[PDB]
Amino acid sequence: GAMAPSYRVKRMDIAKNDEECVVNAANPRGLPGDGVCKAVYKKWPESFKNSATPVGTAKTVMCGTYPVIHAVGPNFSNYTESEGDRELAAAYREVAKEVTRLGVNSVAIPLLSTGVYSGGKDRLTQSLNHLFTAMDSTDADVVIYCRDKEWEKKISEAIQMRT
Ligand SMILES: [Cl-]
Ligand SMILES: [Cl-]
Ligand SMILES: [Cl-]
């Protein structure tokens, strides 16, 4: 575990992370995709060997010794708000199990279902609160990655509020 488990936010490409493993915002079919998924595919293409996994699940594949946790959040274009919310909570619980099992002291994690799977809604709070619910009982240092300047400020505020 980390000596003082923390949450941080960085506004940068998660493919450049400084952590012991990465969570991919994956698609169910283990395809290269777009956004975080495409960056992950460019950096760690070996991790897409048999990475296909259902919505609401996480599947880890090693790129050398570096673990890539493929977490499949729901596409809110396809799911009801109710069913999407349940699958998004579930994907993050499966990320917490994998981070624990791997014994890492840090993890780089994007906000699942906040991009092309958001169904054109702002889901920062929804996705961030499911991330906290899952990861709060883990002792890894968690570093949340984003690209938008206003999102970085809101994620930072939400982290500081609890401290
Ligand atoms: Cl960057
Ligand atoms: Cl997304
Ligand atoms: Cl963002």
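Don't overthink the numbers, they just go from 1 along the chain as shown.
Determined via X-ray crystallography, 1.5 Å.
Yeah, the Cβs are placed from backbone N, Cα and C, and that goes for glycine too.
Annotation source Swiss-Prot lists ADP-D-ribose binding site at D13, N27, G35, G115, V116, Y117. For the mutagenesis experiment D13 to A (Swiss-Prot position 1343), the note given by Swiss-Prot reads: Partial loss of ADP-ribose 1'' phosphate phosphatase activity. One mutagenesis experiment catalogued in Swiss-Prot, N27 to A (Swiss-Prot position 1357), is accompanied by this note: Partial loss of mono-ADP-ribosylhydrolase activity; complete loss of ADP-ribose 1'' phosphate phosphatase activity. Swiss-Prot gives this note for the published mutagenesis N27 to R or Y (Swiss-Prot position 1357): Almost complete loss of mono-ADP-ribosylhydrolase activity. Quoted from Swiss-Prot for the published mutagenesis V36 to A (Swiss-Prot position 1366): Partial loss of mono-ADP-ribosylhydrolase activity. Here Swiss-Prot describes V36 to E or F (Swiss-Prot position 1366) as a published mutagenesis experiment; the accompanying note says: Almost complete loss of mono-ADP-ribosylhydrolase activity. For the mutagenesis of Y117 to V or W (Swiss-Prot position 1447), Swiss-Prot gives this note: Almost complete loss of mono-ADP-ribosylhydrolase activity. The structure shown keeps the original residue. Under the heading of mutagenesis, Swiss-Prot lists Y117 to A (Swiss-Prot position 1447) and annotates it as follows: Partial loss of mono-ADP-ribosylhydrolase activity; complete loss of ADP-ribose 1'' phosphate phosphatase activity.
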Taking the Cα atoms as reference points, how far is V116 (ADP-D-ribose binding site) from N27 (mutagenesis position) in Å? 11
In whole Å, how far is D13 (mutagenesis position) from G35 (ADP-D-ribose binding site) when you measure between their Cα atoms? 10
Within 10 angstroms of the C-beta of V36 (mutagenesis position), what count of other C-beta atoms is obtained when all protein chains are considered? 26
When distances run from the Cα of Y117 (mutagenesis position) to each of the mutagenesis positions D13, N27, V36, the nearest one: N27
Fill in the CA-CA distance, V36 (mutagenesis position) to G115 (ADP-D-ribose binding site), as an integer in Å. 9
If I restrict to non-local contacts, at least six residues apart, and a C-beta distance under 8 angstroms, what lies near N27 (mutagenesis position) in its own chain? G33, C37, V72
Between the Cα atoms of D13 (mutagenesis position) and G115 (ADP-D-ribose binding site), what distance do you get, rounded to the nearest Å? 14
